There are 2 protein chains.
Amino acid sequence: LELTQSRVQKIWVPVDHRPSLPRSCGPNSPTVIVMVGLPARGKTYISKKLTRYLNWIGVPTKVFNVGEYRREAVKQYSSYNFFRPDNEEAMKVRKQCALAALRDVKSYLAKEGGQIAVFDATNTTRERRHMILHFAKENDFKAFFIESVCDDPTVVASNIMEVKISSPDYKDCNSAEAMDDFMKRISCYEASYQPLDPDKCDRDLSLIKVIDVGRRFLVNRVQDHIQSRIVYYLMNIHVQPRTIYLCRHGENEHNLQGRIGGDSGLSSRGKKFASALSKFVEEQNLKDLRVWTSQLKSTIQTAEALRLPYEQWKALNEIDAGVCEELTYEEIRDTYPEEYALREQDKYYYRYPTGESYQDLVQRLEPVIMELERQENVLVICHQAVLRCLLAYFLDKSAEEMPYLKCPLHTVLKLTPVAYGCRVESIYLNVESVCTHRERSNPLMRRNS
Amino acid sequence: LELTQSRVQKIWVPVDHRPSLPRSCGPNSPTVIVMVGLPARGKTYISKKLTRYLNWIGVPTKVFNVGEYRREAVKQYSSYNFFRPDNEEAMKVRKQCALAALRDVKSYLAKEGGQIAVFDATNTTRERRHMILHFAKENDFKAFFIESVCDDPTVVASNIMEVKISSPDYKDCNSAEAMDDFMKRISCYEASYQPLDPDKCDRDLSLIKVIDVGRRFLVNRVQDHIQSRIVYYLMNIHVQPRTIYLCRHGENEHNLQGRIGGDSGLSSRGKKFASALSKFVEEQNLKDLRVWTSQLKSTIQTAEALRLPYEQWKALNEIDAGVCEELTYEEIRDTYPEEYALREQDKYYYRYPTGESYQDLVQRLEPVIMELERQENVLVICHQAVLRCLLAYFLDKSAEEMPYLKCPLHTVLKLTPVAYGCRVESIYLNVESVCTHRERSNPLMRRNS
Ligand SMILES: Nc1ncnc2c1ncn2[C@@H]1O[C@H](COP(=O)(O)OP(=O)(O)O)[C@@H](O)[C@H]1O
Ligand SMILES: Nc1ncnc2c1ncn2[C@@H]1O[C@H](COP(=O)(O)OP(=O)(O)O)[C@@H](O)[C@H]1O
Ligand SMILES: O=P(O)(O)OC[C@H]1O[C@@](CO)(OP(=O)(O)O)[C@@H](O)[C@@H]1O
Ligand SMILES: O=P(O)(O)OC[C@H]1O[C@@](CO)(OP(=O)(O)O)[C@@H](O)[C@@H]1O
Ligand SMILES: O=P(O)(O)OC[C@H]1O[C@](O)(CO)[C@@H](O)[C@@H]1O
Ligand SMILES: O=P(O)(O)OC[C@H]1O[C@](O)(CO)[C@@H](O)[C@@H]1O
């Protein structure tokens, strides 16, 4: 009925004429995601990636790798003997490591504002899992299990070579031995490993059993929206090798006049960039390649130069500056000085009058991201702000740094799957253009001054 | 490089200066969705609903119910004897009915522009399914299977009472007998019913096995984006009883001046509507109720009147009229006569300059819809165009009629799950307001006139 619009987010909230003594209060249950499976099954991989996605879409998440807790308690690794079921002392340390991790999980979900906590450990026994349930139960946390099952020696072998042997545990080992020691380590967990059994013992557990690297899934009783998304997400990511290329439209006319937004076409240099891009793609010699653009003339003209089928996406359109479209930063500061200042102090959440915020872009780009995960080779020709959002997702950058990532014109960012994330390579196509990057940039409201 | 922007959709396409003799060409493989399971398992329900969703998001889909083909070939039903495995003649008719349906499936996917075809029949035998694969294989159609398994007599019994007994097959029967005849009919299919076996015989088939009304899922090798969505969709819909209420913000100031868009607050009547709405909600006496609004002041003020926690969604914001925001239809016709005319001849695809189209709303509302499916009781306070889109989804209205659906101010649309769809009830809260509904509305370009 009677409200006021927040200055940064432009959100309508009710005016709280806090009486004499303003009462605050503060601070949807948090979720503990429990990874399950033998080592070298991709649990850490899934953990890190899922967390990357969730934080990007706005759900604060953190991974709690029990392994790191162990490396912290036991300075240097020696061999798999540490993991033998008969190693009574090591068992105490391992148990202590897991409980210490949960301790931090409690502090995260109950005292640091986190919503999701990924408990990354083998958690291969009903006994370990029951303990976690109890823990969750007493702290009022929902529990969701993700088990990875893979009995393909080629896969396990490969997984070991990609992330295991180069672990700090094997700092003083050659491939031959690290590989041999890890295999023995896995054997240690095999005897008491009790996979999840939803059609029986684990009927009441909320879980997803990822089988044969995503070939098949077994989902049991999803509880909420959050558990709905993850499941959706896990069923769309793959591990096939491929490359993702990201770049902006060749320089446009508004770029030259320092004008934001609009729908201007390519400048002579922008067109030059287009051919260069065509040459670059040709040289990459990719068997197949999808090309995506926004619906703004700028990106489509660039795509045309490629002579390849491309698909337009309205979601890739540049951020909408509202009443500031087509205006220069100078004109914005002069006409909307307060709006200008507000954006500089909170560039991620700031929303343009009748326009958008970087936050809006993320919600808007979520489906572009979901498709990128499903695809193989893809070239995305877009815009500065948009590019920053996608890049933030792939490179796991925070919301605070997202609106400042450097995404120059005429430059292609080549992204490749490496280890637990994405490797990025920058390739400038050698065509001049303007630079549209802008970095971040009291006494009277106090006595004495 | 050199393109032109389409007048209606504002989409940048390359100029095709069709040479002397313009060549056209024309017209992603189509998909045949194969339903599997004993009768009264919700296959038709799933079929119709999935098709409702798909067409709404833009993927042309149609259901091919073999049952209707049979009722068409055999004027009147008599009893389950028709379905006995020893009824050699009926078997010929049934086979003929299925093949006739596929025939229409071919014509749909290959000659009518359809993308998805839902083959709705029990398809309970490996033999029937293998036939469908062959069919698909020879027409270059992908094949996806959805099997519904339910061994809960209470469920089957209930399903029978809700959609079976009231079938035209039982026009001359009382509940007692229709129920008894249907049970015998189901027995007929039980002997040769071979459920899907993904971990064996059906390993290479793309399928999802819905178990215990969604309690559990078994997904096997999703092939594309399309099979990704459906799966996601099926895992989010439920059949619990609940109600969805939809209405617009109480009348606002711009409403009074005949002004579109903007972010004006409630008028005195709009506020009156707010209290009325509060009274209405109270009288509905719902155990729980979620309230959703847009981020425009109008809907939030309305929600405030309820004194209930509500969640804002940027996706629910009214359609964006671009450079026409805050303008009157009169001012639009006068200032942008051509834009005005263009919108009237293609109201669904038309996009406002630097604004949106009803088509954009759908893509934008997809996640609102997905959440509505996951929830129980929900009150959505929004806007005319937005409301029309949601209503179009629930009432299965076409894109052509969506921008004209009647969604008056101060009126609540109560939606309830009934049969295979949604029942709608309109409740006007008895508070005056303006009417913002607008219906649809050569010689010189020819010789002689
Ligand atoms: N669902 C999966 N099944 C098997 N291997 C996978 C899966 N997802 C990812 N991987 C692979 O596993 C490796 C990462 O394994 P890691 O996460 O360290 O295993 P773990 O934590 O289970 O000991 C990568 O090479 C990755 O490609
Ligand atoms: N996954 C499901 N399992 C069991 N019953 C369901 C499911 N989905 C919907 N239903 C119920 O089934 C009924 C509709 O059944 P119908 O589609 O005619 O069955 P069928 O086509 O299998 O003979 C409705 O009462 C609906 O609530
Ligand atoms: O509590 P458990 O089940 O042992 O799981 C965590 C353990 O797994 C290890 C299994 O090798 O994996 P990780 O690679 O995740 O570090 C150990 O470091 C750690 O002790
Ligand atoms: O080809 P089949 O496997 O018999 O499936 C379609 C058949 O199922 C029926 C099963 O009762 O169901 P429906 O309610 O879908 O009409 C019959 O009308 C029809 O003959
Ligand atoms: O996020 P920033 O640093 O304000 O830059 C935003 C601008 O970048 C551009 O893509 C190019 O200036 C504009 O269209 C957009 O308004
Ligand atoms: O779809 P229509 O019939 O053009 O009406 C659209 C308009 O409806 C409103 O919600 C009210 O006029 C406007 O904000 C919006 O522009």
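Here Swiss-Prot sets the residue numbers for chain B, with the shown residues being 3-29, 33-446, 454-461 in order.
This entry, so its header tells us, was determined using X-ray crystallography, 2.5 Å.
Placed from the backbone N, Cα and C atoms, the Cβ positions cover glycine too.
What Swiss-Prot records for this protein:
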ACT_SITE  B:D125  active site
ACT_SITE  B:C155  active site
ACT_SITE  B:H254  active site, tele-phosphohistidine intermediate
ACT_SITE  B:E323  active site, proton donor/acceptor
MUTAGEN   B:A45 to G  20-fold decrease in Km for ATP and 3-fold decrease in Km for fructose-6 phsphate
MUTAGEN   B:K169 to R, A or N  Loss of activity
For the recorded positions B:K169, B:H254, the largest set of other C-beta atoms within 10 Å encircles the C-beta of B:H254
From B:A45, B:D125, B:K169 (recorded positions), the ones whose CA sits within 10 A of B:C155 (active site) are B:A45
Nearest by Cα to B:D125 (active site), of the recorded positions B:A45, B:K169, B:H254, is B:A45
The rounded CA-CA distance in Å from B:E323 (active site, proton donor/acceptor) to B:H254 (active site, tele-phosphohistidine intermediate) is 11
Close in space but at least six residues away in sequence, with Cβ under 8 Å from that of B:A45 (mutagenesis position), the same-chain residues are B:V161, B:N164, B:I165, B:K169, B:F187, B:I191
Counting across all protein chains, other CB atoms within 10 angstroms of the CB of B:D125 (active site) number 23
For the deposited structure, the Cα atoms bordering the 7-residue gap, namely those of B:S446 and B:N454, are apart by a whole number of Å, specifically 16
All chains considered, the count of other Cβ atoms within 10 Å of the Cβ of B:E323 (active site, proton donor/acceptor) is 24
End to end over the 3 unmodelled residues, the distance in Å from the Cα of B:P29 to that of B:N33 rounds to 12
Sorting the recorded positions B:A45, B:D125, B:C155, B:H254, B:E323 by sequence and keeping only those with a Cβ under 6 Å from ligand 2 gives B:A45, B:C155
B:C155 (active site), Cβ-centred 10 Å count of other Cβ atoms over all protein chains shown, is 19
Close to ligand 6, in the sense of Cβ under 6 Å, among B:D125, B:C155, B:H254, B:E323 as active-site residues, are B:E323
